[PDB]
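K.L.:
Starting off with a structure, shown below.
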Amino acid sequence: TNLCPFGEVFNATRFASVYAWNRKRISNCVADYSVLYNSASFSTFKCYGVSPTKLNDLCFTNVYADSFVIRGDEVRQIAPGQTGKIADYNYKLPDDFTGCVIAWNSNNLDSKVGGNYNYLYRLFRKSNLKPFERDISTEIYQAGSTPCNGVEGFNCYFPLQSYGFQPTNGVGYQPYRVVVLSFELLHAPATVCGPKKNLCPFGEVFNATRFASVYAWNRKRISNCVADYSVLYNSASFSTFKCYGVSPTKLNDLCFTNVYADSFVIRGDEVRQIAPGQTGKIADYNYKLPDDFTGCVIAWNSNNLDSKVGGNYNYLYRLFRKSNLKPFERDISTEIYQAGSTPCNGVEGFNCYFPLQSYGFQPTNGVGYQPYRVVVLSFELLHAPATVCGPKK
Amino acid sequence: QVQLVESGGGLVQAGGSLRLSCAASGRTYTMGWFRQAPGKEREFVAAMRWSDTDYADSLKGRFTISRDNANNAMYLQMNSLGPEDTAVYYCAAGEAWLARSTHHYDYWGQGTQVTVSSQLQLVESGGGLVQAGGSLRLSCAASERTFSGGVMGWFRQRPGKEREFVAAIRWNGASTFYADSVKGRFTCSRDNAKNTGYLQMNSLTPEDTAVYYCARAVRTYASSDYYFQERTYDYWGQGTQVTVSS
Amino acid sequence: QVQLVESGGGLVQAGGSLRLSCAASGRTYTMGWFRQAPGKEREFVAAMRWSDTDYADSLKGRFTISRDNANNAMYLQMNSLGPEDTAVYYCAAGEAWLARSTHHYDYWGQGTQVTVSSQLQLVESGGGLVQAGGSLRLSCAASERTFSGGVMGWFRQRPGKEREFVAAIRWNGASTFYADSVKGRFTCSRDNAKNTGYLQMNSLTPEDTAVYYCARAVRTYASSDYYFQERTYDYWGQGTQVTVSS
Ligand SMILES: *[C@@H]1O[C@H](CO)[C@@H](O[C@@H]2O[C@H](CO)[C@@H](O)[C@H](O)[C@H]2NC(C)=O)[C@H](O)[C@H]1NC(C)=O
Ligand SMILES: *[C@@H]1O[C@H](CO)[C@@H](O)[C@H](O)[C@H]1NC(C)=O
């Protein structure tokens with residue numbers, strides 16, 4: 001039959017706390033959405049950028065099903081453009097959201113007579129979440145000017161807090177389970193092309209006066225323009241122009257969507273790492289390309305423009321981290337890395353280290369330890385296959 | 001870029017009221033009020049986010065913060081005013097909740113007055129003479145933002161001796177580290193806004209009597225080891241004398 | 001999912017050598033070695049990433065780690081062995097760099113012996129009689145592991161007095177808070193592996209003499225004010241006497 005696993009998603013005994021919202025991927029299957037609509041007594045079943053009666057006649061490129069519990073009166077916040085605790089600090093949908101938002105009352109499952117305090121929400125944060133960001137941090141929130149140094153008290157607060165789900169509760173203070181299906185619509189308008197069907201700011205990117213450090217890599221979106229891929233090749237003397245997922249001679253001919261240009265600086269012998277399935281200091285902890293990557297990596301020696309007599313220590317890299325980066329993740333944190341079992345309490349010493357370090361770039365240095373400005377062009381291939389469909393197709 | 005415009009500030013008699021108002025461009029999020037007396041730092045007064053409020057403990061009952069959502073403007077209702085309320089009141093906006101300090105806000109108003117009748121250069125300041133047991137705060141103001149890396153270190157030169165390391169704070173982040181001689185007595189912080197480093201020196205003894213210098217090292221090492229040595233630092237201050245009575 | 005098969009080990013006379021091996025089924029990122037005596041904790045020996053090494057300062061010079069490119073297997077060369085080195089040695093892999101503690105490693109090997117000839121329940125433990133100026137470490141182990149949020153807290157009942165709060169640690173974090181009576185002396189601590197919390201009591205005085213209870217609050221509050229109150233806690237331990245001699 002090959003039906004989609006909405007049993008796993010909707011029927012699960014265990015549901016996530018909104019702050020640590022769960023994501024399941026849905027692909028290579030056939031979803032009967034009207035079976036879904038009758039499957040339970042939903043309180044909210046709404047869709048954005050797509051008609052819910054026409055769901056069975058549609059096919060999508062990507063699908064994700066996100067799962068969590070929030071209060072009844074917080075369900076309002078699981079739409080685009082909204083604000084409040086949940087939208088701002090826990091789960092944010094983008095303004096161009098294409099998908100559906102399903103919810104139902106959960107009070108029989110998720111209440112208890114004493115109270116169920118196992119479901120949590122982030123209360124304080126330094127800034128609002130970007131769309132589809134997830135923050136699982138449990139670090140002490142600093143309300144004032146003094147540091148907290150690992151100890152709670154005044155102006156020093158735990159950032160999470162639990163919902164109190166009683167049975168004898170108002171309906172707006174009762175628990176609600178929420179599924180959020182996110183689609184990518186199959187037929188996708190092309191935004192960047194060569195001679196087929198004014199110019200893209202490739203001079204702006206490749207000849208910027210200032211380039212960013214590798215840990216804080218800089219993404220610029222390229223869209224609604226003509227890509228001069230022939231003229232780029234042999235614009236300057238590039239040491240690298242290796243391309244993945246598409247041929248390096250047919251760039252003009254080709255047409256794609258959702259183009260991005262990621263620019264940064266690394267050592268020469270580290271250029272190797274800017275490519276799929278690679279590991280090392282940079283690929284593990286600074287900039288990671290996915291295995292299924294579709295794009296072009298362009299890099300040039302920069303020794304005349306970046307180095308200087310004393311050195312250029314402005315270009316940093318992340319040295320220590322708790323885990324490897326996910327593909328296309330950026331980490332800008334400057335929190336003390338804890339090497340041991342004792343906490344660090346905002347003071348550096350043994351087992352308590354600053355995670356960044358400067359690349360040393362004096363002009364005397366060999367080719368291995370020289371600066372290389374790297375631009376990574378990231379494409380989305382036009383007319384991608386469908387992955388999830390309805391019975392009617 | 002959000003723009004904030006205050007109004008409503010004037011002269012009031014003691015025991016009286018006032019209502020200040022702050023109008024914003026759009027997309028406000030967290031909004032709060034500070035006040036500043038002449039030649040004194042700013043002081044958090046109150047703030048609000050998603051219909052939750054936060055007031056400073058001294059003045060919670062008297063003052064009342066509120067928002068008119070349709071107008072995109074907030075108000076502060078100050079009651080039972082006294083002479084201690086006399087200051088320039090600022091309105092601010094940001095994205096952090098439990099914002100009780102300057103750093104937590106991104107956008108600031110002009111400041112309505114209220115009155116109530118009944119090449120890198122480093123410049124040091126704040127040294128001097130002090131009794132044993134007393135405290136002292138050094139400042140080290142920088143004039144340029146070229147280098148945003150490494151640390152700001154402090155060094156002391158004791159009478160008839162070589163410069164020794166005291167304490168340092170990162171310019172990239174918030175982390176600090178200290179020599180064993182001052183651990184638990186000295187503390188350094190920095191204000192990004194004023195591009196100034198500080199050093200709080202508590203529980204002073206005659207041994208701490210010395211010439212104190214600040215310094216920037218531009219280079220960013222992961223371990224603090226190299227910052228204990230003066231060779232690492234590029235720029236230096238003129239230095240200030242700290243003297244502690246026996 | 002990674003597998004770690006350890007090669008090597010046995011009995012050896014003092015002054016001897018030994019070489020151990022990890023065989024990693026999958027790709028590994030950071031790999032290390034830990035040893036464990038009879039009845040004692042795991043101790044970090046050494047670990048490697050990207051052809052950088054890291055050794056315990058204790059064991060350096062005698063112990064050395066390497067990797068074979070052909071095998072994709074690491075070796076631990078162990079020279080000048082003393083009876084201080086008898087333990088079970090462990091492979092371990094993770095994704096953390098500068099990993100010197102068991103919690104930085106996801107996967108573990110079986111172990112090899114090296115020898116060298118010359119209804120939540122809570123169980124408290126570690127109390128006793130102690131000299132003034134002395135220390136004591138209480139520990140409190142939980143069975144169920146149902147509630148993974150809230151706080152573990154400590155209370156004490158002195159002679160002719162009520163049950164007072166002492167200290168606490170987040171069950172879903174590392175942040176910790178205390179009562180003023182024990183600030184700078186008591187430190188809270190926990191181990192996720194063993195589902196046990198600890199309390200290091202230093203610089204003890206006769207006024208610390210009391211019955212010390214551990215307890216769990218399941219509800220997660222941001223504030224911490226509520227956790228100072230007895231009523232907030234759901235589950236209690238039996239209690240253990242601490243007595244400090246004058
Ligand atoms: C979630 O499970 C429910 C209940 O098990 C499914 O709802 C239907 O309930 C009927 C009558 O109890 C049962 O026959 C089946 O369990 C469900 N429909 C049928 C007739 O199979 C619901 O389908 C499940 N939702 C999904 C699709 O995961
Ligand atoms: C970059 O600089 C070169 C040299 O001045 C110039 O010819 C070129 O147009 C610039 N832009 C690109 C995209 O190479």
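Please read every residue number as a count from 1 along the shown chain.
According to its header, this structure was worked out by X-ray crystallography, 3.2 Å.
Just so it is clear, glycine is given a Cβ too, placed from its N, Cα and C backbone atoms.
The following feature annotations were taken from Swiss-Prot:
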type    : residues                              : note
DOMAIN  : A:198-391                             : domain 'BetaCoV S1-CTD'
VARIANT : A:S235 to L (Swiss-Prot position 371) : In strain: Omicron/BA.1
VARIANT : A:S237 to P (Swiss-Prot position 373) : In strain: Omicron/BA.1, Omicron/BA.2, Omicron/BA.2.12.1, Omicron/BA.2.75, Omicron/BA.4, Omicron/BA.5, Omicron/BQ.1.1, Omicron/XBB.1.5, Omicron/EG.5.1
VARIANT : A:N304 to K (Swiss-Prot position 440) : In strain: Omicron/BA.1, Omicron/BA.2, Omicron/BA.2.12.1, Omicron/BA.2.75, Omicron/BA.4, Omicron/BA.5, Omicron/BQ.1.1, Omicron/XBB.1.5, Omicron/EG.5.1
VARIANT : A:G310 to S (Swiss-Prot position 446) : In strain: Omicron/BA.1, Omicron/BA.2.75, Omicron/XBB.1.5, Omicron/EG.5.1
VARIANT : A:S341 to N (Swiss-Prot position 477) : In strain: 20A.EU2, Iota/B.1.526, Omicron/BA.1, Omicron/BA.2, Omicron/BA.2.12.1, Omicron/BA.2.75, Omicron/BA.4, Omicron/BA.5, Omicron/BQ.1.1, Omicron/XBB.1.5, Omicron/EG.5.1
MUTAGEN : A:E348 to D (Swiss-Prot position 484) : Increased replication in human TMEM106B overexpressing cells
VARIANT : A:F354 to S (Swiss-Prot position 490) : In strain: Lambda/C.37, Omicron/BQ.1.1, Omicron/XBB.1.5, Omicron/EG.5.1
VARIANT : A:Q357 to R (Swiss-Prot position 493) : In strain: Omicron/BA.1, Omicron/BA.2, Omicron/BA.2.12.1
VARIANT : A:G360 to S (Swiss-Prot position 496) : In strain: Omicron/BA.1
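On this model, are these features tucked inside or out on the surface, and what's nearby?
P.N.:
The DSSP secondary structure for A:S235 (variant position) is coil.
Sequence-distant contacts of A:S237 (variant position), defined by Cβ-Cβ distance under 8 angstroms and a gap of at least six in the same chain, are A:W300, A:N301.
Here the Cβ of A:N304 (variant position) has 8 other Cβ atoms within 10 Å, regardless of which shown protein chain they belong to. DSSP assigns A:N304 (variant position) to coil, not to a helix or a strand.
Reduced to three states, the DSSP call for A:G310 (variant position) is coil. Take the CB of A:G310 (variant position) and look out to 10 A: across all protein chains shown you find 11 other CB atoms.
Classification of A:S341 (variant position) by DSSP places it in coil, neither helical nor stranded. If you take the C-beta of A:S341 (variant position) and look for same-chain residues 6 or more apart in sequence within under 8 angstroms, you find none.
Less than 8 angstroms from the CB of A:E348 (mutagenesis position) sit A:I336, A:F354, each of them six or more residues away in the same chain.
A coil conformation is recorded for A:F354 (variant position) in the three-state DSSP classification, outside any helix or strand. For A:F354 (variant position), the Cβ neighbour count at a 10 Å cut-off comes to 24, with all displayed protein chains included.
Within 10 Å of the C-beta atom of A:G360 (variant position) sit 14 other C-beta atoms, taking all shown protein chains into account.
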K.L.:
Find the Cα-to-Cα distance between A:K197 and A:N198 in angstrom, rounding to a whole number; note that the 23 residues connecting them are absent from the deposited model.
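P.N.:
Result for this gap is 12 Å, Cα to Cα.
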K.L.:
Taking the Cα atoms as reference points, how far is A:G360 (variant position) from A:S235 (variant position) in Å?
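P.N.:
It is 28 Å, counting Cα to Cα.
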K.L.:
Among the variant positions listed here, A:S235, A:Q357, which has the most company in the form of other Cβ atoms within 10 Å of its Cβ?
P.N.:
A:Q357
K.L.:
To the nearest whole angstrom, state the Cα distance for the pair A:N304 (variant position) and A:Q357 (variant position).
P.N.:
22
K.L.:
Mind running the recorded positions A:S235, A:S237, A:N304, A:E348 against ligand 2 and keeping the ones whose CB falls under 6 Å of it?
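P.N.:
What lies within reach of ligand 2, judged by Cβ under 6 Å, is A:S235.
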K.L.:
Of these recorded positions, A:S237, A:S341, A:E348, A:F354, A:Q357, which are close to chain B by the rule of a Cβ under 8 Å away?
P.N.:
A:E348, A:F354, A:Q357
K.L.:
Applying an 8 Å Cβ threshold (strictly under) against chain C, tell me which of the variant positions A:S237, A:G310, A:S341 fall inside, in sequence order.
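P.N.:
Listed in sequence order, the variant positions near chain C are A:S341.
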K.L.:
Using Cα coordinates, what distance in whole Å links A:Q357 (variant position) and A:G310 (variant position)?
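P.N.:
For A:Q357 (variant position) versus A:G310 (variant position), the Cα atoms are 17 Å apart.
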